[PDB]
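Written below as structure tokens is the structure these notes are about.
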Amino acid sequence: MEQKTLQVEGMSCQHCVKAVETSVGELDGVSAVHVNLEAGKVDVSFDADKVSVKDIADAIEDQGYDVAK
Amino acid sequence: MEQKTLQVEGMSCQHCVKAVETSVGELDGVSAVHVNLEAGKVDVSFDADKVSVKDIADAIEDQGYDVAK
Amino acid sequence: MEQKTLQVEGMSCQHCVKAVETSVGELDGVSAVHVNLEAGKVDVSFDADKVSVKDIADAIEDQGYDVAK
Ligand SMILES: [Cu+]
Ligand SMILES: [Cu+]
Ligand SMILES: [Cu+]
């Protein structure tokens, strides 16, 4: 169970950020996630054996935002 | 039939504000509502016998914004 | 096949702009469109015989943004 601060560009709407939190949440592995709209940050916590950042990032880019690598 | 200027924080998108206007609109009581994205204001008008601010606020917070009390 | 820079006000969310690109895209005539969120611009390219700016604008205003005439 790790905790990471993904750097995210492009998030600007409090309503739409709700969907970020929701899709990264529906990922097995994901024990929690909280989107910090103003820091462009998606601090996440999870089971590193059950999901990867790659998916998580992938689930973040499918909303259309940019995950810094 | 009253007219109130709800103070709202978090609204930033012209497209998403459309949904605010729409859900507070579908509330029985609600004779009209207009969202002022730049003043963070949801001036509403309604039948005070047929719906409360509480719901209205509630319908605004379900979009994810913050109704000042 | 023309290429136009529609001036657009109101676009602010990278996620929601995705829907702009998508609906103007589903228009017969439309060979491409790219939304420039920061310039408030919707540079489009199309077959002038198969769709008009009017629709395109119309498809942009249905998202709730303002097409400068
Ligand atoms: Cu939004
Ligand atoms: Cu939006
Ligand atoms: Cu959005």
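Method on record in the header is X-ray crystallography, 1.9 Å.
Just so you know, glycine gets a Cβ as well, placed from its N, Cα and C.
As given in Swiss-Prot:
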- C:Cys13, C:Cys16: Cu cation binding site (BINDING)
- C:2-68: domain 'HMA' (DOMAIN)
- C:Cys13 to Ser: Loss of copper binding; when associated with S-16 (MUTAGEN)
- C:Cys16 to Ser: Loss of copper binding; when associated with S-13 (MUTAGEN)
Ask   = Which of the three DSSP states, helix, strand or coil, fits C:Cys13 (mutagenesis position)?
value = coil
Remark   = Going by C-beta under 8 A and a gap of 6 or more residues, the same-chain neighbours of C:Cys16 (mutagenesis position) are C:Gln63
Query = What is the number of residues in the domain 'HMA' (C:2-68) that are helix, strand and coil, as DSSP sees it?
reply = 21 helix, 21 strand, 25 coil
Ask   = Tell me which residues of the chain lie with their Cβ under 8 angstroms from that of C:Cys13 (mutagenesis position), as long as they are six or more apart in sequence?
value = none
